[PDB]
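For reference, the structure discussed in these notes is given below.
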Amino acid sequence: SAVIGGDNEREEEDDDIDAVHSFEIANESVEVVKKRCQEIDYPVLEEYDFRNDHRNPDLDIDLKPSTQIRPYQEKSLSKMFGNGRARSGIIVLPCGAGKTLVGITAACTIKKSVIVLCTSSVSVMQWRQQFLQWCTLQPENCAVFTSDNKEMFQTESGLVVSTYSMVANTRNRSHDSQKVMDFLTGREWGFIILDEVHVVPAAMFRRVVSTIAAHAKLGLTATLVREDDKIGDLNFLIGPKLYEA
DNA sequence: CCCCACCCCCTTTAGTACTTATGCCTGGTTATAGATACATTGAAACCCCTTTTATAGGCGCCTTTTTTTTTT
């Protein structure tokens, strides 16, 4: 019959298509970590029919802010555009560079429910303000999902902003990872933005990505490489540096 | 040479107690406006001056006379 997919606890069950992913011996079903949901894009451009039981995106309005981009910023964005993950991957730029502008552009371009993963709450507030262009921070179009408050909303530069996570009963999206597709989490959001992606390689934080169906992934950072060389894992989950300056 | 254990770090956020400024309201005396004590210069309002010719009471005030009381 028609192809179908569904999300189960940070994994994607698959039916009617052997080609798309990998088969599970234990239970005859194609199963994959949530991160490899993107192969579904194969059906998209193709306009191949499938049923998407897996993704539960928060409803997202088609954003149309106007974001001006200097030339280098456009170049990086375009590199990112090629795969929006393999090509998006991570963008490395100096602090002055205006990576956030690129992020904003991707969010506008993508216009899907988005999750931003940041280290601190302050950065979260900062991002939240920028998100205002799509709809002001006061606007519903922006939300914050953390221990303090849990709001699950759509698109923006990232409609949802959350932190990497901490250790506690309640924490950031890492804790939440099964619950809602983010850079961190399960099946709510299509785009995952990692501000300061270098943090992501933490053994725990990395799960945020794996557990995520979110096809598009962007990591922003001044310095990609880690002393630990943990940075290597990013390519699979997030992507490798498609652009650097 | 490899594996396991111990030591040192930074991560940022949540708690209630303690200190400082703002608003609160509250007890003197000082600064304002007008009238009072009153005192001012101004004026009007007042009685005052010239006399007569007759009538006939009451009015007050004078010096000389008579009576009473005191002292020797």
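Chain A residue numbers are taken from Swiss-Prot; in order, the displayed residues are 294-538.
From the backbone N, Cα and C atoms, a Cβ is placed for every residue, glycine too.
The domain 'Helicase ATP-binding' annotation in Swiss-Prot covers A:373-535.
In the three-state DSSP reading, A:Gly391 (ATP binding site) counts as coil. According to Swiss-Prot, the feature ATP binding site maps to A:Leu386, A:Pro387, A:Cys388, A:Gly389, A:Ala390, A:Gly391, A:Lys392, A:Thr393.
Around A:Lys392 (mutagenesis position), taking its Cβ as the centre, 24 other Cβ atoms fall within 10 Å, counting all chains. Listed in Swiss-Prot as a mutagenesis experiment, A:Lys392 to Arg is described as follows: Lethal in vivo. Defective in translation in vitro.
As a natural variant entry, A:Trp427 to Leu appears in Swiss-Prot alongside the note: In suppressor mutant. Under a cutoff of 8 A between CB atoms, and with a sequence separation of 6+ in the same chain, the neighbours of A:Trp427 (variant position) are A:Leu356, A:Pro358, A:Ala400, A:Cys401, A:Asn434, A:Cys435, A:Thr448, A:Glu449, A:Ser450, A:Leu452.
Other C-beta atoms found within 10 angstroms of the C-beta of A:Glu489 (mutagenesis position) number 18, with every protein chain shown included. Per Swiss-Prot, mutagenesis A:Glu489 to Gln is noted as: Loss of DNA translocase function of TFHII.
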Listed in sequence order, residues with CB under 8 A of A:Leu386 (ATP binding site) and six or more positions away: A:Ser369, A:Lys392, A:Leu513, A:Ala515, A:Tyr536, A:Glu537, A:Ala538
Alpha-carbon distance [A:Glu489 (mutagenesis position); A:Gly389 (ATP binding site)] in Å: 14
Rounded to the nearest Å - Cα separation of A:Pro387 (ATP binding site) and A:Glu489 (mutagenesis position): 12
Non-site residues, in chain order, whose CB comes within 8 A of the mean position of the CB atoms of A:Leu386, A:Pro387, A:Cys388, A:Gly389, A:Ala390, A:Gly391, A:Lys392, A:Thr393 at ATP: A:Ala515
